[PDB]
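K.L.:
Supplied in structure tokens, the structure appears directly below.
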Protein chains: 2
Amino acid sequence: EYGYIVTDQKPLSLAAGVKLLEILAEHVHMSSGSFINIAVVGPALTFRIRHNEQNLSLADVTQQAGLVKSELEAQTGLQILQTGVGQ
Amino acid sequence: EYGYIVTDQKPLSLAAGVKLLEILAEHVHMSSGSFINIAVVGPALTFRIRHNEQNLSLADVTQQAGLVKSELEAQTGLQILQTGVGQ
Ligand SMILES: [Ca+2]
């Protein structure tokens, strides 16, 4: 499984994808360095999460990305079209 | 916002789509009639959720869909490739 965020960017830059992860990390109180297997592919950011004490899951992180969607958009200048988990 | 389930069937049939919703409903102990605004679009099923006695959310229902993906697949023959929330 991997997490993803689909944006309106064609294509999404690597820098912007990492900024999304920085904001998300701050909200889930973890190091942005706990996001692994990162790539941007077309308009999408994909990632996994490293083992952690907190037991934070991909589910948890994508739910969180919905909770703070407005903040993610405001701080990055992009639009988030989908957030989910792929197989 | 809407919830979605992306399959490996293009076009996804409406009947197959709502069969996914029935299995999902059984799993989360909600009536499938609480899934509203339903459409199939390409390989995807999209929906929203009405007031329900269980007070359940889109992130929660789509996370659960991810959890029971092998059941959804065993019962329908579809593969579930993504689950998430869109705008
Ligand atoms: Ca928006």
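Since chain B takes its numbers from Swiss-Prot, the residues it shows come out as 470-556.
Going by what the header records, the deposited coordinates were determined by X-ray crystallography, 1.4 Å.
Keep in mind that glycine also has a Cβ here, set from the backbone N, Cα and C atoms.
Just lifted these from Swiss-Prot, have a look:
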type	residues	note
MUTAGEN	B:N506 to A	Reduces N-glycosylation
MUTAGEN	B:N524 to A	Reduces N-glycosylation
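Tell me about the setting of these features in this model.
P.N.:
When secondary structure is read from DSSP and collapsed to three states, B:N506 (mutagenesis position) falls in the strand class.
DSSP classifies B:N524 (mutagenesis position) as coil under the three-state reduction. Using a 10 Å radius centred on the Cβ of B:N524 (mutagenesis position) and all shown protein chains, the other Cβ atoms total 8.
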K.L.:
For B:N506 (mutagenesis position), what is the tally of other C-beta atoms lying within 10 angstroms of its C-beta?
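P.N.:
The answer is 11.
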K.L.:
Do you know offhand how many angstrom separate B:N524 (mutagenesis position) and B:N506 (mutagenesis position) by C-alpha?
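P.N.:
Their Cα atoms are separated by 18 Å.
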